[PDB]
Amino acid sequence: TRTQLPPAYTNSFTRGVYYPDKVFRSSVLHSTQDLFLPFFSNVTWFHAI
Amino acid sequence: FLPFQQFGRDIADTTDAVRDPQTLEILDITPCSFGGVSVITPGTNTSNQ
Ligand SMILES: *[C@@H]1O[C@H](CO)[C@@H](O)[C@H](O)[C@H]1NC(C)=O
Ligand SMILES: *[C@@H]1O[C@H](CO)[C@@H](O)[C@H](O)[C@H]1NC(C)=O
């Protein structure tokens, strides 16, 4: 009785941000390249309703 | 620091605060051996001072 519906797609909103070092930083702004979530992107939305 | 950080840097991009891994106490770093030696000579013709 497993009914399957087409999956939908939601958007990112400035999320998926984390700390990349044990180096404390404060009152500073710097840039770095690493695998992060792209902002305002379509990702797969799953359900179990 | 945060309870997962160990070293701390500033805008100088230098490690200036470390965490004691026996006490969990932040300890600042302060270098030494600063500056040079200048000499005030009144002239070689007169008394040597
Ligand atoms: C995400 O995909 C759906 C279906 O293709 C589309 O309707 C929607 O506009 C897309 N949204 C974004 C953020 O591109
Ligand atoms: C030093 O002082 C003496 C006495 O005034 C003078 O005769 C001499 O020429 C001086 N030497 C120099 C190079 O200043």
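Numbering of chain A is taken from Swiss-Prot, so the residues present carry the numbers 20-68, in order.
Any Cβ shown, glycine's included, is placed from N, Cα and C.
Listed features, source Swiss-Prot:
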VARIANT   A:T20 to N  In strain: Gamma/P.1
VARIANT   A:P26 to S  In strain: Gamma/P.1
VARIANT   A:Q52 to H  In strain: Omicron/EG.5.1
VARIANT   A:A67 to V  In strain: Eta/B.1.525, Omicron/BA.1
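A map of Swiss-Prot features onto the structure.
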residue: A:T20; record: variant position; contacts (Cβ under 8 Å, 6+ apart): none
residue: A:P26; record: variant position; contacts (Cβ under 8 Å, 6+ apart): A:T63, A:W64, A:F65
residue: A:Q52; record: variant position; contacts (Cβ under 8 Å, 6+ apart): none
residue: A:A67; record: variant position; contacts (Cβ under 8 Å, 6+ apart): none
